[PDB]
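Q: Shown below is the structure under consideration.
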There are 2 protein chains.
Amino acid sequence: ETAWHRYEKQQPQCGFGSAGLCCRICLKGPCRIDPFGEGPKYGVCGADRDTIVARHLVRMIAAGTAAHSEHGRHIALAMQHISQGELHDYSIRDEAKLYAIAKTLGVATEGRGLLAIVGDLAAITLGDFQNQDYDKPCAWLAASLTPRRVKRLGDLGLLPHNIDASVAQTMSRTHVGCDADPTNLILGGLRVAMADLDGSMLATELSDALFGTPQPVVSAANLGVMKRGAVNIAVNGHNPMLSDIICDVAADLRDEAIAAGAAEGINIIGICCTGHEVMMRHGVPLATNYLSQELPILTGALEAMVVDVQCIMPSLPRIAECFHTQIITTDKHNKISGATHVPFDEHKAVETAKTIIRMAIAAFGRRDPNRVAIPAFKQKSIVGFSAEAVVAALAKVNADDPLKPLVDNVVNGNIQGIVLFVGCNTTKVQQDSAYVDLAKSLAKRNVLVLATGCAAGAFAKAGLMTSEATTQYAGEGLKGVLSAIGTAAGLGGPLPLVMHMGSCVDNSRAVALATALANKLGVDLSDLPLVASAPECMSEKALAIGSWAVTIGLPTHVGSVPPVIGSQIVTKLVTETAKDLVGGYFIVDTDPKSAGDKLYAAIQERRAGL
Amino acid sequence: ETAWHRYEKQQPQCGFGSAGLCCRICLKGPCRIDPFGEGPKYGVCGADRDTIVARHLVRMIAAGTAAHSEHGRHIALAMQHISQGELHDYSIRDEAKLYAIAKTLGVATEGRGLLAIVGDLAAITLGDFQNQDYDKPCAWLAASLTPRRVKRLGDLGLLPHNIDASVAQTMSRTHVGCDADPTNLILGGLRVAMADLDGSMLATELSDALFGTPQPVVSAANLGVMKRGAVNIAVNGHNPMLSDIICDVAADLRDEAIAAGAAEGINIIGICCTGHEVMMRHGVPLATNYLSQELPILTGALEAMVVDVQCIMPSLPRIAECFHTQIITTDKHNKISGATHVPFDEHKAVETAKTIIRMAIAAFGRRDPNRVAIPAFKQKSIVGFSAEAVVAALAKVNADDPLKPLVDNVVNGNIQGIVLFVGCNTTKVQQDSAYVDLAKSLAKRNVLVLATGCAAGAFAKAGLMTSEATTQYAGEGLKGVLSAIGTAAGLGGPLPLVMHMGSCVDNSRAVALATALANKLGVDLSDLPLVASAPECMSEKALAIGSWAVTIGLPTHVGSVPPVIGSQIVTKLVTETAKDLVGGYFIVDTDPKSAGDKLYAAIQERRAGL
Ligand code: SF4
Ligand code: SF4
Ligand code: SF4
Ligand SMILES: [Fe+2]
Ligand SMILES: [Fe+2]
């Protein structure tokens, strides 16, 4: 029983829910709203469909914010311990970025010396979680956005002051008998959404400092990245603090495994974000994205799967009980009944990593040799395109103004615009269907493609993160500059039709490049022919990313349809009133083809304004 | 169209929801679970009914925590501004108590200056919102609970370290693909629940400092308390920072109302908690509780209703549009479409209060004289029983050991035990039905009755918060001591059959008295014949109160049935496994009579253990 199966058995899923016409915020419920048939028009409390549809959308964003923030808070606490001599398993693999950061956050570095620079950053970052002054914007946001944007959101009161405080006041204002005005609720949601970005930036930057900002690297994707002769260990989740250490400890045991009868040694494969984290920095091959995370077990060649936080199906234990596979959970706030828990203490990272990998080297000799079945499918992929890497490549075409070439080409027409693919894998859409057709769709129209998360995972497996992939679908105008830069660098040919910018949080990598280009033109993102698209979004996190994408200024496309249609006022606010208030807006459309046209249309419309 | 009407139109409310067998945590949903008919047994993600039922219960608690905490955070920030000279509208009152928090901590007291400590307390309290050390318990909790409890919860990891952080990590661990283990989820819920208490204590104590710890006072309840000769202004919500100032400015504006044609002047009536706040401290009469908050408008004699935060029906504007009544909202995170917004700036409290009251003195001359209709119903009530007041009364019977008499009588049998009534008004139960029958039920069996919130509002209107009320229902044993203390006190006949201990947050007033008695006996609450009951609970806040009531050690009764039955594992954890782990447990029963018997049975069982 797979995810696709379970999905089928759910059919037909509740219509009231899908419409957002249901509310279980209090026990006087569950109240539903009859849109037409003049049945119930209000909740027992008096709440109307507009209110009802609004609070739920908002709480979904807050939850997404809380998911990302918790990822960041973790790394921020790591810096703190580092700048205090603790956690001797983690260092500053890139004092350069650790330095650039300080620069941006107004943190003095001059003759100071690392651990004080590591420490202040930790206090500022952690500050974004403790500030009680509703009017003091979060540091990272105020420091990382075009000054024009900071000025705009600030006047609208859409700039958050505290990540945790934002999630909480969001849940607090949507309690029964609280914030009911549709407009006020949606604005509050846009604000918490900004707290998601803040946490995302905070998390990406500091992550680069701890493990190294990613640079171009070749890798592989899909299940066909599992050695028959190797101990296969999959890492799935979002926190790199564990996976990265595992990759290190893994190599160290390039022997113990061989001993246990592992010819090709230890073969760790990634899944989702944490997988994207190690695939981005190091060569580590990506096994698969969200919906397909169970399929690796069926292979009958997966010794163990180490999971940390979020986007881990609770079904894994069961599916695994059918084989030898071990489902090892690691976080206190992330346990799954059936899995075997091995608390990951960062202060004892390497030590815990070894225990876990050992558990795998053991389960290896317990593997059924006659049940193995590993698809040949092994799509090659070129990943590791951090905002730095991108500017670094543009340097090899103009070391004085790396942005010059990029600016020019968009002005003449070679590059019509840029599409940022972010998002998940919904069952209400074919695995990686929309992603591929939408990418090719716009890439032909001379639109540059950037992708993160599972969306990026899709393109990886699809083979669009390839040099030739560009030579085969990139409309001339685009294909031109694409190959120039690529050649100007160490890759036989052009850049990938799709550039892998990292995990979900790494969407800030895109926000950074965008703001850089935007400042060069002395303009704002709400002016660039920059567009966002989430073809198969599903999670509350995804819903958050999309919301701030819209508040940053980008026209955002969602191909899943959030619980909004049940309310026209709300549907209006987020797809029309947003165009003014904040410049960005949502574009709901479940037809890839239709979406692409609306997207390109927006890119073209943005063009006009320049 | 009233709340009762809207409720009817909702009938029959979804069964899946009621059962907790539905999940809209991500877009791959909404997934529902078919309990029997072997339909869908899992969510498209793999989540099972146990998981599904658990995350929702937890997130409800987190939301409740966020509601209460936000109330506290507000007052804590007020102290901070106070200890800095800003906020020239507010000050202190009753310091002998301000040093009952300025002691309930490593508070540096002795000759240091008040407006210096009304800042240290502010830093500690605010600390409970910023601490990033998962292992450092919140100050107020560690300082206000029996040391035995602190030791117990601490070993179980059920002691929160940061209120806001608790809500957020709660939302984070229940995101799709996160914490799925039923036991782990419920434990995490119990912890966030403790963050609700922390916020509640934090909020009550500091509130007493700012406006005066409540002492016995006589008052009135129910609509009747209104008056055509007066300008009627109702305050509804939870934050006393506004209402209290209004009561002052109200008296002030003398030649302002009478002039406008207001014979009896300005008559401000309360509703819910904020109403309980001013009814507790000052004589301010309570108009009504939750479900009946709209009825005051129909009276046709309500000039205006000033609402701040939470438990304010979104229907008020509409209902009011039929009259002259003004629905004035005041908080940025609490707007209702239709109401007229008047931002309440504390730095300009008195100034804003005057604007609002003026708006009322105006709407007064716009009142329809031929549509007025104010019920005669005006039940008298004796309220203001803070934990202090209770010990103060017990002093007048033994100034050496105020607790002595109280301890003794429970040991001999005069007082079988104590029931704490907390909770709301659900439509799935008659207005204040269960409350009254359950109160009399146990009071006959010699059980002392304490009540807060709307539950307490009920008893107020019912007339059980009366001296004679005791002479008429209190079983001898109880009735005995009840009258002794009452007589010994400077009031009149025996104490009220039901003692009003304040608003929802003031449930800590009860936790305080309980812990005091518990320490005297050198025992824990999980040992006292102390029991909690929420006959008509409805809100996420109520669900939180109940959860920590259970974690503190009390056997808690809920008469609404949270979305739990759909899961036996969960139902088990919170009503059986809790008996061990933490000593308290839930007692779900929708039949007042049946409930009372189980309650008294638990009180009796607790007795046995002593
Ligand atoms: S969304 Fe609401 S109405 Fe639909 S199944 Fe879930 S609880 Fe029931
Ligand atoms: S908050 Fe209002 S609409 Fe939602 S369940 Fe409660 S009564 Fe119904
Ligand atoms: S989290 Fe799981 S059970 Fe809940 S809606 Fe999503 S797929 Fe369904
Ligand atoms: Fe992710
Ligand atoms: Fe309340």
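Residues 28-637, in that order, are what chain A shows, numbered as in Swiss-Prot.
Backbone N, Cα and C define each Cβ position, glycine as well.
Quick paste of what Swiss-Prot says about this protein:
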type    : residues                                       : note
BINDING : A:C41, A:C49                                   : [4Fe-4S] cluster 1 binding site
BINDING : A:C50, A:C53, A:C58, A:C72                     : [4Fe-4S] cluster 2 binding site
MUTAGEN : A:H265 to V                                    : Great decrease in activity; diminishes incorporation of nickel. Displays hydroxylamine reductase activity
BINDING : A:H265, A:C300, A:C338, A:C451, A:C481, A:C531 : [Ni-4Fe-4S] cluster binding site
MUTAGEN : A:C531 to A                                    : Displays hydrogenase activity
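Tell me what's around each of these sites.
A: According to its DSSP assignment, A:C41 ([4Fe-4S] cluster 1 binding site) is coil.
All protein chains included, A:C53 ([4Fe-4S] cluster 2 binding site) registers 28 other Cβ atoms within 10 Å of its own Cβ.
Around the Cβ of A:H265 (mutagenesis position), a 10 Å sphere holds 30 further Cβ atoms from the protein chains shown.
Mapped onto three states, the DSSP output places A:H265 (mutagenesis position) in coil.
Taking all protein chains in view, 33 other C-beta atoms sit within 10 angstroms of the C-beta of A:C531 (mutagenesis position).
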Q: Return the residue, from the listed binding-site residues A:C50, A:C58, A:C300, with the maximum count of other C-beta atoms within 10 angstroms of its C-beta.
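A: When each Cβ's neighbours within 10 Å are tallied, A:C300 leads.
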Q: Can you give me the Cα-Cα distance between A:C481 ([Ni-4Fe-4S] cluster binding site) and A:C58 ([4Fe-4S] cluster 2 binding site) in Å, rounded to a whole number?
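A: Approximately 35 Å lies between the Cα of A:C481 ([Ni-4Fe-4S] cluster binding site) and that of A:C58 ([4Fe-4S] cluster 2 binding site).
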Q: What is the set of residues, excluding A:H265, A:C300, A:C338, A:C451, A:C481, A:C531, whose C-beta falls within 8 angstroms of the centroid of the C-beta atoms at the [Ni-4Fe-4S] cluster site?
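A: Once A:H265, A:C300, A:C338, A:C451, A:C481, A:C531 are set aside, the remaining close residues are A:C299, A:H303, A:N316, A:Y317, A:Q337, A:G480, A:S530, A:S566, A:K568.
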Q: By a simple count, how many Cβ atoms lie within 10 Å of the Cβ of A:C451 ([Ni-4Fe-4S] cluster binding site), its own Cβ left out?
A: 29
Q: Using an 8 Å cut-off from the Cβ centroid of A:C50, A:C53, A:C58, A:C72, can you name the remaining same-chain residues around the [4Fe-4S] cluster 2 site, in sequence order?
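A: Going along the sequence, the neighbours appear as A:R51, A:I52, A:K55, A:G56, A:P57, A:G70, A:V71, A:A74, A:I79, A:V203.
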Q: From A:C50, A:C53, A:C58, A:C72, A:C338, which binding-site residues have a C-beta atom under 6 Å away from some atom of ligand 2?
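A: Once distances to ligand 2 are taken from each Cβ, A:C50, A:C53, A:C58, A:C72 fall under 6 Å.
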Q: Ligand 4 is in the model; which of the recorded positions A:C50, A:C53, A:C58, A:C72, A:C531 have a C-beta less than 6 angstroms from one of its atoms?
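A: With ligand 4 as the reference and 6 Å as the Cβ limit, the list reads A:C531.
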Q: Quick one: of the recorded positions A:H265, A:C300, A:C338, which has its CA closest to the CA of A:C53 ([4Fe-4S] cluster 2 binding site)?
A: A:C338
Q: Cβ under 8 Å from chain B: which of the recorded positions A:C50, A:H265, A:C300, A:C481, A:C531 qualify?
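A: Contact set vs B: none.
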Q: Give the subset of the recorded positions A:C41, A:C49, A:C53, A:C72, A:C338, A:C531 lying near ligand 1, defined as CB under 6 A from any of its atoms.
A: A:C41, A:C49
Q: Among the binding-site residues listed here, A:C41, A:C49, A:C72, A:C338, A:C481, which has the most company in the form of other Cβ atoms within 10 Å of its Cβ?
A: A:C481
